[PDB]
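J.: This structure is in structure tokens; I'll ask about it shortly.
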Amino acid sequence: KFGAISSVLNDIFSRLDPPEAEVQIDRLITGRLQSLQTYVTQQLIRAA
Amino acid sequence: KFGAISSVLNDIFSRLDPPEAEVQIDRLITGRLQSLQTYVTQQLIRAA
Amino acid sequence: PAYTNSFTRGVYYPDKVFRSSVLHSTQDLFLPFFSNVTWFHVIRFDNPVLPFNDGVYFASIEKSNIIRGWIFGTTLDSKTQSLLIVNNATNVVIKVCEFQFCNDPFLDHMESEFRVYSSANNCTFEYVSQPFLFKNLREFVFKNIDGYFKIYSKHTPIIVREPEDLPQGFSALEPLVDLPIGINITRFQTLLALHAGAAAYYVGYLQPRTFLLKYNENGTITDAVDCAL
Amino acid sequence: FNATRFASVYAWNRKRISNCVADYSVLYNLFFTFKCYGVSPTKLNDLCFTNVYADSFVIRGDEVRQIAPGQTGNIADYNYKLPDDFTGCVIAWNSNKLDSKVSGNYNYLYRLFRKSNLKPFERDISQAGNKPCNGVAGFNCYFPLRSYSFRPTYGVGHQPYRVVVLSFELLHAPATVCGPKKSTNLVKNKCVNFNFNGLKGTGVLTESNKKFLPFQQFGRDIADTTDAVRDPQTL
Amino acid sequence: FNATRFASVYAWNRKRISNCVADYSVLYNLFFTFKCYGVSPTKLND
Ligand SMILES: *[C@@H]1O[C@H](CO)[C@@H](O)[C@H](O)[C@H]1NC(C)=O
Ligand SMILES: *[C@@H]1O[C@H](CO)[C@@H](O)[C@H](O)[C@H]1NC(C)=O
Ligand SMILES: *[C@@H]1O[C@H](CO)[C@@H](O)[C@H](O)[C@H]1NC(C)=O
Ligand SMILES: *[C@@H]1O[C@H](CO)[C@@H](O)[C@H](O)[C@H]1NC(C)=O
Ligand SMILES: *[C@@H]1O[C@H](CO)[C@@H](O)[C@H](O)[C@H]1NC(C)=O
């Protein structure tokens, strides 16, 4: 969930109003980008 | 924009009140620190 | 109706911030490149009603300034609010009233406004400024975004070869005026100043597309590519 | 603000405000609510706005919450719809001493019913189903514009509240509206803090080869940081 | 929402609402405070 109310996107868009979601989905987006940066970094190290 | 209202910092200071800005500019600092950490990680892999 | 091709036209400056020697990508309502646009030729008379469809690119090739202005509105009668653009030898009148238009709003025959509108109710707008308008190609882009009417204009004379063809060249349209009309522009119709003459005008509809604009030195958009073409 | 005659909510009047200094301090002096979106209220004076549009209308006290971003209601969907991302203030104050009569107020009305939801910053100055109305009242037919019938004896949530909405844009155009801030003489080829049209930065200002077209007021770098500015007092 | 006598805070009344379609527009009909946690007021009818 990355500190948000839910892991999936759709209940956060259906439950919370647009200003409140833009903080929760930004928290999910930053965390998912971090996990995907961790994966790309570990793939670069193993590729080296 | 990194999930903020603008990319520039001096607008966010002038347009928004000091408590309100420290929410936008903390996001901006977190995004720019993530990008800089990505640059020092990829430069370290390229240096290896 | 006859259809012709827009080869690279319809590109305007998206914002009022200089950029130079920069390839900038913008996502906005633009005219798709290589798009089929309607061609109306008048010397019966072709003065039809056309829908707006969240953006209109208007281009006109003429000599005697026959195509004077446009009307914009929802149902084009006096029950609903409507816009008007009327150009003459002195100035241009952009006027948002509740006009009762005639079926053929030919300007003048001069007979002045004549049968362009019959009555004005709850008129709230009146912008009068400098007028907007061998052959002369006059290009216009109309956008109605959040109640703001944005007009982008560019004037550049063009040659003939094949008769009445849009030119194959890149010309960026400079923003001209931004109006707080606050009306619903669903349909529109051009105005023809009937009096020996010839005129032809082109209507294209904008679509939300991503454009990569090629700013160079002197700050002019000289080239652009449609991402989804 | 100090006008006896205002406008009905369905036909709200929007007032263009430009080419003048706006001292928001006078409004703060005036019983009033100053909730602002996009700009916080205190910071308005040290800013320059492109154009200031005043949307003046009269509603009830419980319908002030309908005039909001992302808000659905009667007044919001059928009379006056606000955008989700505007930049401006909503000002509401009780004026039952000027907008309430004993018999009622037929000067101000509201559109009760409409066919579809109304798009933001738009104004409608113009049949539920079954039989057509054909310009007359009948079954499933209504005169959409209904009167507010204000009285001084009503409750506070039903008292006449006068709402003006000040909308503007920021750093996207040459700013016709600016705060009452005293000017400072321009020096070039020096490291100086600068406040051009509400843009604050510390930089060395030099003559620039770039020829800005009349619409362009600012020049942006590939990092979206202003790299050139056109001086407002001297172009 | 409408009772001749609401319950006291020490012994609050808990009413189970189920097996029905709930429209939350009616609530706003009755100075109204409507603070929602975990959800927003407009999205309830969805
Ligand atoms: C455009 O019109 C021409 C002739 O009217 C036709 O040949 C062509 O196929 C059309 N293009 C599209 C994409 O429909
Ligand atoms: C052009 O239109 C303006 C606007 O009404 C009018 O004042 C002016 O006399 C007109 N000029 C002509 C008809 O030459
Ligand atoms: C830019 O301006 C210079 C004038 O110094 C001119 O020589 C040059 O042709 C211009 N470039 C374009 C693409 O128009
Ligand atoms: C504009 O008018 C059309 C007419 O069909 C109406 O259906 C629509 O709701 C209105 N839309 C806007 C942009 O308000
Ligand atoms: C006021 O500003 C204008 C800008 O158009 C400038 O031409 C003029 O000299 C200025 N006047 C003074 C007294 O500063």
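Residue 1 is the first one shown; counting continues down the chain.
Recorded method for this deposit: electron microscopy, 3.1 Å.
Every residue, even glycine, has its Cβ placed from backbone N, Cα and C.
In case it's useful when we look at the structure, here is the feature table from Swiss-Prot:
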- C:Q27 to H (Swiss-Prot position 52): In strain: Omicron/EG.5.1 (VARIANT)
- C:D46 to A (Swiss-Prot position 80): In strain: Beta/B.1.351 (VARIANT)
- C:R68 to I (Swiss-Prot position 102): In strain: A23.1 (VARIANT)
- C:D104 to Y (Swiss-Prot position 138): In strain: Gamma/P.1 (VARIANT)
- C:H109 to Q (Swiss-Prot position 146): In strain: Omicron/XBB.1.5, Omicron/EG.5.1 (VARIANT)
- C:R138 to S (Swiss-Prot position 190): In strain: Gamma/P.1 (VARIANT)
- C:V160 to G (Swiss-Prot position 213): In strain: Omicron/BA.2, Omicron/BA.2.12.1, Omicron/BA.2.75, Omicron/BA.4, Omicron/BA.5, Omicron/BQ.1.1 (VARIANT)
- C:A172 to V (Swiss-Prot position 222): In strain: 20A.EU1 (VARIANT)
J.: Find the one among the variant positions C:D46, C:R138, C:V160, C:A172 whose C-alpha lies closest to that of C:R68 (variant position).
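T.: Checked the variant positions C:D46, C:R138, C:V160, C:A172; minimum Cα distance to C:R68 (variant position) goes to C:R138.
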J.: How far is it from C:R138 (variant position) to C:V160 (variant position), counting Cα to Cα, in Å?
T.: 15
J.: Compare the C-alpha of C:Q27 (variant position) with the C-alpha of each of the variant positions C:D46, C:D104, C:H109, C:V160, C:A172, and give the closest one.
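T.: So, spelling it out, the nearest of the variant positions is C:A172.
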J.: By a simple count, how many Cβ atoms lie within 10 Å of the Cβ of C:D104 (variant position), its own Cβ left out?
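T.: Other Cβ atoms found within 10 Å: 12.
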J.: Expressed to the nearest Å, what is the distance separating C:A172 (variant position) and C:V160 (variant position) at their Cα atoms?
T.: 21
J.: Roughly how many Å separate the Cα of C:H109 (variant position) from that of C:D46 (variant position), to the nearest whole number?
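T.: C:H109 (variant position) to C:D46 (variant position), Cα-Cα distance: 17 Å.
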J.: Going through the variant positions C:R68, C:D104, C:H109, C:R138, C:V160 in sequence order, which have a CB under 6 Å from an atom of ligand 1?
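T.: The qualifying variant positions: none of them.
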J.: Please give me the CB contact count at 10 A for C:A172 (variant position), counting all chains in the structure.
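T.: Within a 10 Å radius of the Cβ of C:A172 (variant position) lie 19 other Cβ atoms.
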J.: For C:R68, C:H109, C:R138, listed as variant positions, tell me which one has the smallest number of other Cβ atoms within 10 Å.
T.: C:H109
J.: In terms of DSSP three-state secondary structure, what is the assignment for C:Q27 (variant position)?
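T.: For C:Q27 (variant position) - judged by DSSP and reduced to three states - the answer is strand.
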J.: Give me the CA-CA distance between C:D104 (variant position) and C:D46 (variant position), in Å, as a whole number.
T.: 10
